[PDB]
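Read through the structure below, which is laid out as structure tokens, and then see the notes.
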Amino acid sequence: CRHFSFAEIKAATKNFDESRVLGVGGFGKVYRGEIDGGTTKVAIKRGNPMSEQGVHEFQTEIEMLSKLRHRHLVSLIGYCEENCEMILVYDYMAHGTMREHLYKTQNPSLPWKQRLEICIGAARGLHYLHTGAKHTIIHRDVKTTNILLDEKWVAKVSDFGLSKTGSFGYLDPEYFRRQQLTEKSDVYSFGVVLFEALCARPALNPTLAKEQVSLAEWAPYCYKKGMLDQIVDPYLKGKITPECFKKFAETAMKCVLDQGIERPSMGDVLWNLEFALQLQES
Amino acid sequence: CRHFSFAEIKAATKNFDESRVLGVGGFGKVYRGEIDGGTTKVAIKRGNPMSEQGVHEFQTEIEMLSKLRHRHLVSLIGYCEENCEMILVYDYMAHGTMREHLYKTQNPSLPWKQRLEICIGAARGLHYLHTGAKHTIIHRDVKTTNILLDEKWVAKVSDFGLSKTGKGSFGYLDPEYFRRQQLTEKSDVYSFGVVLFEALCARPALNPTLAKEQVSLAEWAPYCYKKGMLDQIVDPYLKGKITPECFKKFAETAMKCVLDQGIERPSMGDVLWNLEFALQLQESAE
Ligand SMILES: CC(=O)c1cnc2ccc(-c3cc(Cl)c(O)c(Cl)c3)nc2c1N[C@H]1CC[C@@H](CN(C)C)CC1
Ligand SMILES: CC(=O)c1cnc2ccc(-c3cc(Cl)c(O)c(Cl)c3)nc2c1N[C@H]1CC[C@@H](CN(C)C)CC1
């Protein structure tokens, strides 16, 4: 894992210029930068060493991402810990978050096949976390702002600060009851992501009618009452084949079951999403 | 990727002591060793730097394995090319090859669930090669001697010397390759299908002494399945131990893998899912 000096980061970001700011992470700001003679675009997250939690999440990202390698995970290029700084350097994800292409945005709507391919890419990343490392890795914070899109629209999981070997609307309700650490909690959060891709609304909207506040509760309720199609993204109305719609909906439904033991594995989710894409074509 | 000096390897192997030789062949010789104050046990392949292809395969393994990280791939700990040597250091795979637990061995036969879990693990490694690296990696030499087993019987794919970005190997060769078609990851699927049939039948992929229709397992086993007699060529240890639903799922998957035309073959993700489903179909009925 590559070590940057503070001067290299300052150079890459043009001295943390305001016009390079891309947004804010948990404990600081994110900048567009370039390294290695301007040959490599990067994103650079500047954190907060005076936060106990910020330090813990910094070290957790480095411990995780310095040993993982997968097409559908955002790559950690390096870090900087000089000058009482905690800075992380990532590959540049030119199209930002999944979420900003779904709603509350001026970005155009995504075609259905592209949405399905994004969900498949994210599922491949999560499947790798659950089956491809030494031990199961539980992300703990899967959500549409933690799935980023590169210039080819390839989806990649980010934000490993809370990983182990939360966010309102994605929290596994069974955790507060059984208090067990399980990769099925990631499955639950990913089910919410699936419904977000389909319905193009936030996982949690506290202004709504009680029954609608949580997408994880509302979407299954609608599907079983035969009216999921009534809360689908208006852009997608009429664009999903019946067999694809059924397979996608059933998969997302199973992800958000009350009881982690009844939820599918991510490998099962991934296979069913690939099957759904085939059924969109046939 | 870690760089070893010749002194480190000489020390790790007790100067290539012959009581540490794990294997010997055209690849070179493989030794058991220990590194880092004796905290990490390793296998050390000392190859021949005068062979042109030996150097090519050395460089290719280093290319590939330095960038990949997966539980079901043998880890490359490091290499050494000092002193005109050509040495690779691997995590130790205490139970050796999958082939030496199937046949022509004094080793006990593998329980059926254990063979399925081994096939699933190898499938996970191949699936990673096909979908997890920056570009598709085609292993090109999947076979039962290139699936190694660690102390916990975890299966891991080895030997990337022939791999490309996209231990007899005759019985595993994709026939569509002899028709000069463009090579794809479906050639790995084909070879893996042969592995599945070996796991089931516990005989070589290619036996040149047999009746002509039995020589190639990739031809013989589908033939027997379609004639309703696959269960007659199953490993005798497995007779009566596979549930009907598991047997059918496993055999159908293997048969799709060895179809003549790659475009008709399943992806490795499809194979993997169907093997996990086969295992569940074994466990639910018992
Ligand atoms: C906008 C853009 O082009 C871009 C390009 N490449 C990136 C590469 C990595 C990360 C990244 C950001 C944060 Cl806050 C992280 O914690 C991690 Cl682990 C990675 N972000 C970007 C990135 N933008 C960030 C900026 C906003 C941030 C979340 N907001 C709260 C909504 C996430 C997305
Ligand atoms: C026996 C034992 O305990 C052991 C333990 N750990 C290992 C770890 C790695 C490798 C390995 C060997 C070769 Cl020749 C390779 O090319 C590669 Cl990539 C890895 N081999 C072993 C290994 N044995 C080797 C020695 C025989 C060799 C020849 N095959 C039958 C054909 C393959 C297996």
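Here Swiss-Prot sets the residue numbers for chain A, with the shown residues being 521-685, 700-816 in order.
Method on record in the header is X-ray crystallography, 1.9 Å.
A Cβ is built for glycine as well, from the same backbone N, Cα and C atoms used for every other residue.
The DSSP secondary structure for A:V544 (ATP binding site) is strand. Under a cutoff of 8 A between CB atoms, and with a sequence separation of 6+ in the same chain, the neighbours of A:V544 (ATP binding site) are A:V550. The feature ATP binding site is assigned by Swiss-Prot to A:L542, A:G543, A:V544, A:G545, A:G546, A:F547, A:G548, A:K549, A:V550, A:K565.
For the mutagenesis result A:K565 to R, the note given in Swiss-Prot is Loss of kinase activity. A:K565 (mutagenesis position) falls within a strand when secondary structure is assigned with DSSP.
Its Cβ placed at the centre, A:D661 (active site, proton acceptor) has 21 other Cβ atoms within 10 Å. In the three-state DSSP classification, A:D661 (active site, proton acceptor) falls within coil. Look at Swiss-Prot and you will find A:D661 tagged as active site, proton acceptor, backed by sequence analysis.
Of all Cα pairs drawn from A:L542, A:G543, A:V544, A:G545, A:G546, A:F547, A:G548, A:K549, A:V550, A:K565, which the record names as binding ATP, the longest spans 14 Å.
Fewest Cβ neighbours within 10 Å among the binding-site residues A:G546, A:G548: this applies to A:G546. No coordinates are deposited for the 14 residues that fall between A:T685 and A:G700. The C-alpha atoms bordering this gap are 16 Å apart. Among the recorded positions A:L542, A:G548, A:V550, A:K565, A:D661, residues whose Cβ is positioned under 6 Å from ligand 1 are identified as A:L542, A:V550, A:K565. For the pair A:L542 (ATP binding site) and A:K565 (mutagenesis position), the Cα-Cα distance reads 10 Å. Contacts of A:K565 (mutagenesis position) defined by a Cβ separation under 8 A and a same-chain sequence distance of 6+ are given as A:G545, A:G548, A:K549, A:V550, A:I607, A:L608, A:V609, A:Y610, in order along the sequence.
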